[PDB]
Every structure is written in structure tokens, then in C-alpha cells.
Amino acid sequence: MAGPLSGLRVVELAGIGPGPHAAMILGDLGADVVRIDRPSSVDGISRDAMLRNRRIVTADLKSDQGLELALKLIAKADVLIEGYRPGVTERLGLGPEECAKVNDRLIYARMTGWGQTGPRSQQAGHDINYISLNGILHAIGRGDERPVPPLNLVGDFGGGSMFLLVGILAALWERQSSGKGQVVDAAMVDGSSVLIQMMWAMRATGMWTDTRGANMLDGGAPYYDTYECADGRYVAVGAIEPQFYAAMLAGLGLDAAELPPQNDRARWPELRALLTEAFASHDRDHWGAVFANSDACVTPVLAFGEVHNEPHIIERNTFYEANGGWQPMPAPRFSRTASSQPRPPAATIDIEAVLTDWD
Amino acid sequence: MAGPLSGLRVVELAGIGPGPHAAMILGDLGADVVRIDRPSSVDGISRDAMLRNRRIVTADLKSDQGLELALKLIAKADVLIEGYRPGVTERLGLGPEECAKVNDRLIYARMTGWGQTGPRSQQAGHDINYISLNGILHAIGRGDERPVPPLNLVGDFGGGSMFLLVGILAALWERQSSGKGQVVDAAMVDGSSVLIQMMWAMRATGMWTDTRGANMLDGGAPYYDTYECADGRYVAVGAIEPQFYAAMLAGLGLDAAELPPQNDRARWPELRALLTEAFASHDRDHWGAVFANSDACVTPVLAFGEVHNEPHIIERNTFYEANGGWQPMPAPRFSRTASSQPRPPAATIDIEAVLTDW
Ligand SMILES: CCCCCC(=O)SCCNC(=O)CCNC(=O)[C@H](O)C(C)(C)COP(=O)(O)OP(=O)(O)OC[C@H]1O[C@@H](n2cnc3c(N)ncnc32)[C@H](O)[C@@H]1OP(=O)(O)O
Ligand SMILES: CCCCCC(=O)SCCNC(=O)CCNC(=O)[C@H](O)C(C)(C)COP(=O)(O)OP(=O)(O)OC[C@H]1O[C@@H](n2cnc3c(N)ncnc32)[C@H](O)[C@@H]1OP(=O)(O)O
């Protein structure tokens with residue numbers, strides 16, 4: 001198995017959203033990942049590409065034998081991932097303390113939205129809920145409209161799976177000097193708050209307000225926003241630095257002397273109207289051409305179905321073909337121990353086989 | 001120094017965006033982080049809480065002495081972070097090959113948007129540019145409007161700094177076997193693409209379309225979206241699973257018999273009209289009460305300024321106070337080697353004093 005995490009052994013108790021994602025990335029980077037699902041759900045080779053780089057086994061964890069088989073896996077592993085509500089693994093007899101008896105070296109990684117304790121800790125929830133409570137969701141969207149969810153990228157993945165990964169891998173490093181595992185408590189409401197630390201920094205220096213649509217990076221700034229083009233497609237402009245901003249104006253054909261200052265916020269509506277008219281006068285592809293090799297920070301906004309046709313994407317092999325279609329290659333990339341292309345979701349294998357394999 | 005990364009030594013070539021965010025989190029978790037800025041840059045103690053858990057030092061890397069003091073720090077460190085365009089560290093004589101000659105244990109961490117090669121590798125950009133090229137930005141916002149940037153959360157941080165962190169820490173694990181460092185190439189265009197791997201999976205199985213605002217998780221579903229309340233504030237609804245959805249309906253006072261099926265997408269206009277009118281009939285804090293302790297997946301949409309009053313936030317200490325504003329405590333959390341509260345930004349330190357200490 002190629003990648004820096006060759007020889008890492010991971011047991012994943014099947015769940016949804018962040019835990020599978022973290023498991024995936026571990027797998028991507030060459031960890032040996034064994035996913036325990038319940039026999040009721042698994043039937044067929046799974047067509048969820050998020051289950052790439054896995055061995056799937058079934059086991060009724062509520063049975064004596066299913067529990068037993070699972071504790072045998074965990075005894076042989078470096079990391080356990082679970083994404084259930086607090087208390088769930090404990091009642092299965094798979095809680096931290098039961099695991100520490102069979103393996104004091106285990107990294108015990110708990111992925112929740114609300115955390116291990118506190119008043120919301122038993123509430124069901126999804127991404128949109130976790131980001132609503134800590135200020136993030138309120139800050140996203142246009143000012144005249146209700147907030148819009150940024151898919152499930154910020155709570156589940158950015159502020160979720162990624163912090164679970166950082167914790168699993170930091171704990172493995174700590175283990176090298178201590179000889180011992182420990183519990184990683186990754187809550188999406190926490191991770192996503194660190195994810196957005198820059199806004200909390202800016203609010204304290206009076207450089208970010210709670211008004212939606214009125215900030216440098218939320219779409220309020222005319223030089224950091226999307227613009228509709230003559231063909232109804234979009235460009236993105238991200239020209240924060242005055243040098244880049246100047247370059248954009250020149251390529252739009254706009255004389256900086258006729259315009260309000262870049263950062264005079266009271267005249268942003270006026271500046272935006274001038275840029276809107278300019279961008280609207282040619283199609284997206286025209287602007288992509290005009291600004292190629294430029295520091296103007298103007299890029300075409302591609303839909304998923306167009307990404308395979310973009311030279312920069314193709315030539316760096318950001319994607320590989322599978323399946324129905326394209327999927328992202330592992331990230332990040334490593335010079336010496338490089339990841340390989342992901343292995344598609346495997347047939348269900350028997351849990352005893354795995355134990356043989358793992359002695 | 002508290003936390004799981006106690007003992008880890010980090011050199012950070014001062015940049016913007018993902019690089020400092022990654023360096024912050026390493027510091028947050030106990031790493032010993034030393035940040036080399038240019039002198040034509042630092043003018044007192046920093047106002048920027050992202051530079052917490054750091055020692056700051058000054059050095060003209062274009063001079064011979066600067067270069068050599070920097071190579072001395074790097075010789076004694078576990079990790080280097082740089083987020084300049086490709087070729088900047090090479091031309092400075094701090095490239096990977098040069099560092100490899102003074103410390104072959106080094107994790108050499110390169111944070112870019114476009115990557116180390118290819119047609120766009122030299123173009124300036126920010127978060128919005130990197131997520132524009134890989135399909136992400138186009139998927140964010142209402143169907144009746146142009147795409148809206150999800151702040152800089154998805155390219156800079158989720159798909160940038162966090163992938164840099166994973167790379168660094170994965171390479172440290174690998175170094176346990178090999179006794180050798182290596183280069184980590186973290187590009188925002190790649191990391192953000194793995195961040196959205198779900199949508200690429202669903203797209204393949206016909207469960208996600210390229211039409212903005214017409215999917216289960218983008219605002220198209222009436223049961224996964226925000227709703228304006230009587231007071232003009234908002235709640236979030238995330239009631240995907242039928243049992244949570246049924247719990248939401250009961251709290252709203254709508255009988256299921258009077259509504260279209262939850263997932264009959266052809267009747268989503270009617271369903272949205274019904275939910276819209278119901279949520280609009282009381283204020284946000286009403287709904288927050290009704291649904292607390294519930295599996296209805298209805299939560300108040302709080303503004304930054306109100307977060308510090310939310311019981312669940314207060315009690316788990318998600319935030320700490322510092323310099324006229326709250327900031328987030330480190331994440332994730334560790335049972336035995338807990339992180340401590342972050343140290344504020346300090347006055348600059350002498351690069352010699354650091355080499356000594358090390
Ligand atoms: C649509 C998805 C994409 C979007 C996802 C997001 O936006 S974020 C993802 C969702 N949020 C989270 O993941 C946060 C943490 N998880 C949760 O809050 C919760 O798991 C949930 C709300 C998602 C779902 O609540 P549920 O009540 O279904 O599940 P819960 O986690 O409480 O308990 C799961 C039950 O399955 C049982 N169980 C698990 N594996 C088993 C196995 N192999 N064999 C037998 N039984 C098994 C456990 O023993 C437990 O039983 P008991 O009944 O005895 O206790
Ligand atoms: C907080 C602001 C916004 C954050 C929100 C976002 O979306 S941020 C995402 C930003 N994008 C990235 O970080 C992606 C990768 N980085 C970049 O593309 C680029 O750094 C950039 C476009 C941000 C900025 O381009 P510039 O052209 O300013 O800088 P570039 O990195 O090419 O070169 C840096 C220059 O500084 C010099 N340099 C750096 N440190 C030095 C030191 N201590 N003493 C002397 N010289 C030093 C280098 O030698 C080089 O100069 P010479 O060329 O003269 O030799």
C-alpha cells in the first residue's frame with residue numbers, strides 16, 4: 001500500500017458524513033482501513049465512492065460474537081473511528097475504557113457535531129445545524145436574503161473530518177514519545193470555529209462586521225465576488241491586493257481615474273455597478289483568455305461537468321476517472337512516499353480473514 | 001508546552017491565508033513554532049490573533065546573513081511551512097534541495113493554490129479563484145442568483161491549511177520508519193476537491209446535479225435550509241432523516257396528512273410555502289425553545305456577537321476571551337495531553353536567542 005501512512009491500521013465503525021471522510025483520507029494516504037457495518041445495510045459492492053480504499057466487514061455489534069470479533073480487530077489496530085452519539089460505543093462494550101483494556105496504544109477518535117457532553121450532546125443534527133450555532137451560517141450569503149448553506153463543506157468536512165484527522169495524526173506523534181494512545185474528541189462546532197478563526201481575529205480588530213454581505217470576503221467587496229458575463233456564465237474576481245486589482249481594471253478596459261477608490265466601502269455599490277457592466281459585455285471564456293497568465297485574480301467559474309476540460313486540472317491529474325465519473329485524487333501530495341490511485345469499494349469480506357491477515 | 005505536539009519544532013516563512021492558519025493549529029496543539037517575517041513588515045506587537053502560539057523573528061532572506069540564520073533554524077527543526085509562489089524558495093536558496101542538505105529529517109511543507117506546476121502555477125489568486133476552477137463555487141448559492149463565496153472557508157482553510165496539516169503529520173508518521181523527511185505539496189485546488197468528494201460521488205450515482213440550488217444539501221430541499229422567522233432572524237433546518245423531519249412537523253403544528261411527501265421534489269414549491277409560513281409565525285427564540293432537546297434538527301442561526309450567550313458554547317468552553325473579543329479554543333480535544341489556552345502574539349524575538357534556546 002503506497003503513501004506516508006503505509007502500515008497504519010484503522011478500524012472504522014460505519015456512520016455518515018465526517019467519520020467516513022476521515023477514514024477515506026487515511027485510506028487514500030495508504031492506511032489499512034477496516035470498516036465495520038451492520039449486515040442489514042450492506043448488500044452488493046457499495047456504489048458510494050467515499051468508501052474507496054476500504055475493506056468492508058459486517059458484524060451485528062449488538063451480539064456476543066460481533067462484539068468479540070470487533071474487539072479482536074481493535075486489539076490489532078492503531079486507530080478507532082466512531083461517529084455515533086455519545087454513549088453509543090460505551091453501551092456496545094466498545095467504549096474507550098473497554099478498548100484500553102485490549103490495547104493501551106489505541107488512538108480512540110470520536111467524531112460528533114456537538115461534542116461529548118453538554119446540553120446539545122444528544123441532539124440529532126447535520127452540518128447546517130452545527131454551523132448555525134457558532135456564527136458561521138449567519139455570515140454566508142447575500143445581505144438581502146436568508147443565509148445559504150455552503151453545502152456540507154464547513155461543518156462536516158472542513159471543521160469535522162479534517163480536525164478528526166489532525167487529532168488522530170497528532171496523537172500518533174504523541175504516542176511515539178509516550179508509548180500510549182488517548183481519546184480524540186472532534187466536535188464540528190469546535191473545529192468549524194477554528195476553521196473560521198480569521199473572522200474572529202478580524203472582528204476583534206474592527207475589520208469584520210456581523211452584517212451579512214458587507215465584508216471583504218463574504219461577497220460584499222466588488223473585487224471579491226462573482227460576476228455574470230454576456231453568456232449568463234460567471235467569473236470570479238479575487239483581486240484583493242491593489243496591484244492585482246489595478247491589473248484587473250486595465251484588462252476590463254476601465255480607467256482607474258473614473259472609478260471610486262477600491263476600498264471606499266460607501267461607494268462599493270457604485271463601483272460594483274461599473275464592474276458589473278464591464279464583465280457583462282463579454283462571455284466567460286473571453287475573460288478566461290484575456291486574464292490567463294495574469295495576476296488580475298479573475299477565473300472562470302466552472303460547473304462540475306466542465307472541470308475535466310480545464311488544462312490546469314487535467315495536467316496536474318487532480319482527478320482520475322472511475323466508475324460513473326471523475327473523482328479527486330488523494331491530497332495532499334508527497335515527494336518520496338506518494339499515494340496511489342484509490343482502490344474502488346471492495347466486496348464485503350469476512351472478518352476472520354482480516355484477523356488472519358493482521359495476526 | 002501543553003498538548004500532543006509538544007516537542008515539535010516548526011519554522012514558518014511568513015505568508016498569508018492557509019500557511020499561518022496551519023502554523024497556528026500546530027502551535028495550538030503544543031508545537032514550538034517560529035515564524036520568520038521580513039523586517040519591512042513588523043512594527044510592534046501584532047494585532048492579529050491568528051499569530052497566536054508563535055515566536056516571531058525578522059530576517060532579510062535576500063541577504064547572505066538572513067539566509068544563513070534561517071538555514072540554521074531549519075537545520076534544527078522538524079517542519080518548514082512556506083506559502084509563496086513556486087520557485088520563490090528555490091531562488092532564495094531555501095528550496096527543498098538546499099534544506100535537504102542541512103537536515104534530511106525536515107518535513108518540507110509547500111502551501112499553494114494552484115500547485116507546484118502547470119499553466120496556472122504562477123498566477124496570483126485567492127480562495128475564490130481556487131474554488132472557482134474545480135466546480136465548488138458554482139455549486140454555492142441560490143439558483144436564481146450568481147454563486148456566492150462561502151467566505152474563504154473552503155479553499156484557504158478546509159481545502160488548504162487542513163490538508164497541509166494532514167500532510168505534515170502524515171509525513172512525521174512516515175519519518176518514524178524511514179528516518180527521512182520529504183516534501184508535502186498541498187494545493188487548495190486539490191485539497192478542496194477532496195473536501196467535496198461526496199458531491200463527486202453523488203454526482204456519479206445521479207444523486208447530485210450541476211444545477212445550483214436544486215440538490216439535497218445546497219438549499220434546494222425545504223428540509224435542509226434556513227427560514228426567516230417573525231422577527232426577521234433565522235433558524236436552520238437539517239431534518240434529512242424521516243423521523244427527525246416528522247419531529248420537526250409536529251413542533252411546527254403541521255399535520256403530515258396536509259403536506260406533500262418530504263421527498264416528492266415535484267411538490268417542493270408547495271412544501272416550502274407551507275414550511276415558510278409556519279416558521280414565519282413565531283420568532284427565532286420561540287423555535288429555539290420548542291426544539292431544544294429535540295431530534296427535529298432545528299437550530300437558531302446566531303450572529304457572531306450572540307454566540308457567547310449560547311449555553312452549549314459557554315459550557316464546553318469552545319471560546320476564550322482575549323484582546324476585546326472571543327477567539328476559538330484549540331480543536332480537536334485530547335483526553336491525556338490536553339492543549340492549553342493559546343498564548344497571545346508576543347514582541348519579536350532575536351533569531352540568535354532562538355538558535356541558543358534550541
Ligand atoms: C445525509 C448525510 C450527509 C450529511 C451529514 C451531515 O450533514 S453531519 C453527520 C450527522 N451527524 C453526526 O454524525 C454527528 C454524530 N452522530 C449523530 O448525532 C447520530 O449518529 C445521527 C443523528 C447522525 C443519527 O442518530 P441515530 O439515532 O441514527 O444513531 P445513533 O448514532 O444515536 O446510534 C446508532 C445506533 O446504531 C447501532 N449500531 C451501530 N453499528 C451497529 C452494528 N454494526 N450492529 C448493530 N447495531 C449497530 C448503535 O449501537 C446505536 O444503537 P442504539 O439505538 O442502541 O443507541
Ligand atoms: C490576509 C489576506 C487575504 C487572505 C484570504 C485568501 O483568500 S489567501 C490565499 C493566498 N494565495 C496564496 O497564498 C497562494 C500561494 N501564494 C501566492 O500565489 C503568492 O504568495 C501571492 C499571490 C499571495 C502573493 O504574491 P507576491 O507576488 O506578493 O509574492 P510571491 O510569493 O510571489 O513572492 C514573495 C516575495 O517575498 C520575498 N520574501 C519573502 N519573505 C522574505 C523575507 N523575509 N525577506 C525578503 N524577501 C522575502 C520573496 O523573496 C519574493 O520576492 P521577489 O519575487 O521580489 O523575489
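Numbering starts at 1 and runs along the chain as displayed.
Going by what the header records, the deposited coordinates were determined by X-ray crystallography, 2.0 Å.
Cβ coordinates come from backbone N, Cα and C, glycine included.
The Cβ of B:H126 (mutagenesis position) has B:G17, B:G113, B:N152, B:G155, B:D156 as same-chain neighbours under 8 Å, each 6 or more residues away in sequence. DSSP gives B:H126 (mutagenesis position) a coil state; it is part of no helix or strand. Summarising the annotation, Swiss-Prot assigns active site, proton acceptor to B:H126 and lists a curator's inference as the type of evidence.
The feature active site, proton donor is assigned by Swiss-Prot to B:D156, with a curator's inference given as support.
Swiss-Prot lists B:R38, B:59-62, B:83-85, B:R91, B:125-130 with the feature substrate binding site. For B:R38 (substrate binding site), the Cβ neighbour count at a 10 Å cut-off comes to 14, with all displayed protein chains included.
In Swiss-Prot, a mutagenesis experiment is listed as B:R52 to A, annotated with the note 15.7% of wild-type activity. DSSP gives B:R52 (mutagenesis position) a coil state; it is part of no helix or strand. The local packing around B:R52 (mutagenesis position), expressed as other Cβ atoms within 10 Å of its Cβ over all shown chains, amounts to 23.
Counted within 10 Å of its Cβ, the other Cβ atoms near B:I56 (mutagenesis position) come to 21, all protein chains included. For the published mutagenesis B:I56 to P, Swiss-Prot gives the following note: 28.8% of wild-type activity.
Neighbour density for B:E82 (mutagenesis position): within 10 A of its CB lie 22 other CB atoms from the protein chains shown. Experimental mutagenesis at this site is recorded by Swiss-Prot as B:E82 to A, annotated: 12.5% of wild-type activity.
On its own chain, B:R91 (mutagenesis position) has no residue at least 6 apart in sequence with a Cβ closer than 8 Å to its own Cβ. Among the mutagenesis experiments that Swiss-Prot reports, B:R91 to A is described with the note: 19.9% of wild-type activity.
In Swiss-Prot, the entry for mutagenesis B:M111 to P states: 5.2% of wild-type activity. The structure shown retains the original residue. B:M111 (mutagenesis position) carries a strand DSSP state (E or B).
Listed in Swiss-Prot as a mutagenesis experiment, B:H126 to A is described as follows: 4.5% of wild-type activity.
Experimental mutagenesis at this site is recorded by Swiss-Prot as B:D156 to A, annotated: 17.6 of wild-type activity.
According to Swiss-Prot, the mutagenesis experiment B:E241 to A carries this note: 2.1% of wild-type activity. Using a 10 Å Cβ-Cβ cutoff, B:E241 (mutagenesis position) registers 16 neighbours.
For the mutagenesis experiment B:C297 to A, the note given by Swiss-Prot reads: 6.2% of wild-type activity. Sequence-distant neighbours of B:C297 (mutagenesis position): residues of the same chain at least 6 apart with a C-beta under 8 Å from its C-beta are B:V237, B:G238, B:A239, B:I240, B:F244, B:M248.
Under DSSP, B:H312 (mutagenesis position) is assigned to a helix (H, G or I) in the three-state scheme. The Cβ of B:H312 (mutagenesis position) lies under 8 Å from the Cβ of no residue that sits 6+ residues away along the same chain. For the mutagenesis of B:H312 to A, Swiss-Prot gives this note: 10.1% of wild-type activity. The structure shown keeps the original residue.
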In sequence order, the mutagenesis positions (B:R52, B:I56, B:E241) whose C-alpha falls within 10 A of B:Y84 (substrate binding site): none
Candidate mutagenesis positions B:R52, B:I56, B:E241, pick with smallest Cα gap to B:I128 (substrate binding site): B:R52
Proximal residue to B:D60 (substrate binding site) among mutagenesis positions B:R52, B:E82, B:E241 (C-alpha distance): B:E82
Rounded inter-Cα distance in Å - B:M111 (mutagenesis position), B:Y130 (substrate binding site): 13
Recorded positions whose CB lies under 6 angstroms from ligand 2, from B:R38, B:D60, B:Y84, B:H126, B:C297: B:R38, B:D60, B:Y84, B:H126
For B:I56 (mutagenesis position), the one of B:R38, B:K62, B:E82, B:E241 that lies nearest, given that the recorded positions are compared by Cα: B:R38
